[PDB]
Amino acid sequence: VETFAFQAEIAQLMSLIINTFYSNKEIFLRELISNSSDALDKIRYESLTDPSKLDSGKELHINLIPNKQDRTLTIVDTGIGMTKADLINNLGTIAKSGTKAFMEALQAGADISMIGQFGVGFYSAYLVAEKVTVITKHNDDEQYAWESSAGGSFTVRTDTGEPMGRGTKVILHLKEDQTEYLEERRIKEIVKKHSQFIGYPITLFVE
Ligand SMILES: COc1ccc(-c2c(-c3cc(C(C)C)c(O)cc3O)noc2NC(=O)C2CC2)cc1
């Protein structure tokens, strides 16, 4: 297991997300679904010229998996996936510059819900989760698990769990007071409100 420090700007972004009073927490799901859609777009485009990139799985979809027993909400996609290098480099995001652009878009009146416009929507996960695990598999690398409970550090390790084929799984270990996001009707409501026109099948698993 390797432990890394977040860049100062990202730790600041996470501290802001965790500590700022902001009731509209449901946007985290929109942001994660958007990321999955972006990753799915990428493997789709690459497969147009090289269909063998789909040997790791032809289906392009997003699954939402609540587990009330574990208090986890998991978002799984079969997009392009991330390499180990991507994970360490802020999960394939432009997080340093994006955080800068977000930080003082906020000072120009913006609110937290615009976070995705600055490429760092992922970190909105910390509105609802005390810990986030990101398990990912890119065609060119092995399957890795990234994890952080904030506090300035993250870990990366080779994943031992179920083979994913290709794509990304974001596991949200929910805060005690945020269990509404495990309820079927709440999830459906949020998907219909914010993600109605995502161009990939979104399947909400039941328990
Ligand atoms: C908005 O920033 C993003 C969005 C998606 C990704 C991404 C992902 C990916 C990343 C995340 C976050 C953990 C950041 C996610 O929730 C879902 C995903 O499928 N897998 O491969 C990728 N690699 C990519 O190059 C792609 C298409 C965007 C990385 C950065």
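Here chain A follows Swiss-Prot for its numbers: 17-223, in order, are the residues you see.
Method on record in the header is X-ray crystallography, 1.7 Å.
The backbone N, Cα and C atoms fix where each Cβ goes, and this holds for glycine too.
What Swiss-Prot says about this protein:
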type: MUTAGEN; residues: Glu47 to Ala; note: Strong ATP-binding. Strong interaction with HSF1, HIF1A, ERBB2, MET, KEAP1 and RHOBTB2. No effect on interaction with TSC1
type: MUTAGEN; residues: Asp93 to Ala; note: Impaired ATP-binding. Strong interaction with HIF1A, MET, KEAP1 and RHOBTB2. Loss of interaction with HSF1 and ERBB2. Los of interaction with TSC1
type: MUTAGEN; residues: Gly97 to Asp; note: Abolishes ATPase activity
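Cβ environment of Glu47 (mutagenesis position): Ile131, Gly132, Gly137, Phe138, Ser140, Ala141 lie under 8 Å away, each six or more residues apart in the same chain. There are 27 other CB atoms within 10 A of the CB of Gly97 (mutagenesis position), with all protein chains counted.
Secondary structure at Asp93 (mutagenesis position), as computed by DSSP, is strand.
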